[PDB]
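Data block below; observations after.
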Amino acid sequence: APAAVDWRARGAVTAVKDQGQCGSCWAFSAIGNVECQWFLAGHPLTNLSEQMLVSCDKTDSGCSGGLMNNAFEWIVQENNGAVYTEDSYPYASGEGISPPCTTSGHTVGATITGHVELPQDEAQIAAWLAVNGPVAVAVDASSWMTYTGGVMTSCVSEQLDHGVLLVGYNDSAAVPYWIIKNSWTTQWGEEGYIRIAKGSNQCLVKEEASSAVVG
Ligand SMILES: *[C@H](CC(=O)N1C(=O)C=C(OC)[C@@H]1Cc1ccc(-c2ccccc2)cc1)[C@H](CCc1ccccc1)NC(=O)[C@H](CC(C)C)NC(=O)[C@H](CC(C)C)NC(=O)[C@H](C(C)C)N(C)C
């Protein structure tokens, strides 16, 4: 696989978002993956709805958390493969209450037929992403309140608890790194992003990586 990949540079990544006072990381990770996999299947880049998943997906638990894998399945199985647009189902859980599910008066912005779950291997994950696009991953983020920039290298880690999006990597660098999109606004980290060290399972980045498939 190439030396460096960065799907923002190829127009595949929408702007950084804000989950607010809601534990919906898993929804933003899932959606940001779709947003990008959609685009890379010949469609134009559209902002899609997290609020759809927080409110309507009952396999997960809205602002008290969930996993990306369940979010992909609910889209497919329960919601007929559809993902509404952010515009026709805007995000409304920033104050901390997820308001109730509404099943109509929206607009479908994208569609999926399923998802793959990548093996627990950084290099295979890297290889895949080089070709197929961004990858939703689980990580330990117990200690990211502190993160101001640079390439996180220490990240000792006891469990998975945050969802985010791999959008790239760079193996030339003295410290090789992943490029990860987060949903805590452009204030946090490097304009909303974080680099973590690639090749030592930093923050448990390999452990629960997956992605949607647009048919
Ligand atoms: C999103 C993650 C999140 O937003 N944050 C972090 O993980 C770290 C952050 O800031 C530094 C942000 C905000 C944050 C900060 C601090 C806490 C905290 C602090 C002290 C004690 C408790 C909590 C929480 C969040 C969400 C957060 C879910 C959440 C919301 C409120 C309270 C606790 C947890 N994370 C998830 O949705 C994850 C994402 C997966 C991809 C790993 N999912 C989970 O955490 C599981 C969701 C299930 C399906 C409910 N959790 C579990 O499985 C656990 C384990 C121990 C079995 N269950 C609930 C017991």
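Following Swiss-Prot, chain A shows residues 123-337, kept in their order.
Recorded method is X-ray crystallography, 2.1 Å.
For all residues, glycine too, the Cβ spot is worked out from N, Cα and C.
Taken from Swiss-Prot, the feature active site covers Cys147 (among others). According to its DSSP assignment, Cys147 (active site) is helical. For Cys147 (active site), applying a Cβ distance below 8 Å and a minimum sequence separation of six or more within one chain yields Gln141, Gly187, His284, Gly285, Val286, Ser305.
Of all Cβ atoms in the protein chains displayed, 10 besides its own lie within 10 Å of the Cβ of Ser186 (variant position). Under the DSSP three-state reduction, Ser186 (variant position) is assigned to strand. For the naturally occurring variant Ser186 to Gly, Swiss-Prot gives the following note: In clones 1800-2 and 1800-4.
Long-range Cβ contacts of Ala204 (variant position) within its own chain (separation 6+, distance under 8 Å): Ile197, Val230, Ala232, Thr233. Under its natural variant annotations, Swiss-Prot gives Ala204 to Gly the following note: In strain: RA.
The active site annotation in Swiss-Prot covers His284 (among others). In three-state terms derived from DSSP, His284 (active site) belongs to an extended strand segment. All protein chains included, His284 (active site) registers 22 other Cβ atoms within 10 Å of its own Cβ.
Using a 10 Å radius centred on the Cβ of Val286 (variant position) and all shown protein chains, the other Cβ atoms total 28. A natural variant is reported in Swiss-Prot for this position, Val286 to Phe, and the note states: In clone 1800-4.
Among the natural variants in Swiss-Prot, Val286 to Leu has the note: In strain: RA. The residue drawn here is the original one.
Swiss-Prot lists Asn304 (among others) with the feature active site. Taking the Cβ of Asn304 (active site) as reference, residues of its chain lying under 8 Å away and at least six apart in sequence are, in sequence order, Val138, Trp266, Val286, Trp310, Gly311, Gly314, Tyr315, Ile316.
While the structure shown retains the original residue, Swiss-Prot records the natural variant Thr308 to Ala with this note: In clone 1800-2. Non-local contacts of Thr308 (variant position) by the CB criterion (under 8 A, 6+ apart in sequence, same chain) comprise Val138, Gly314.
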Filtered recorded positions, from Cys147, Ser186, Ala204, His284, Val286, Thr308, whose Cβ is under 6 Å from an atom of ligand 1: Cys147, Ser186, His284
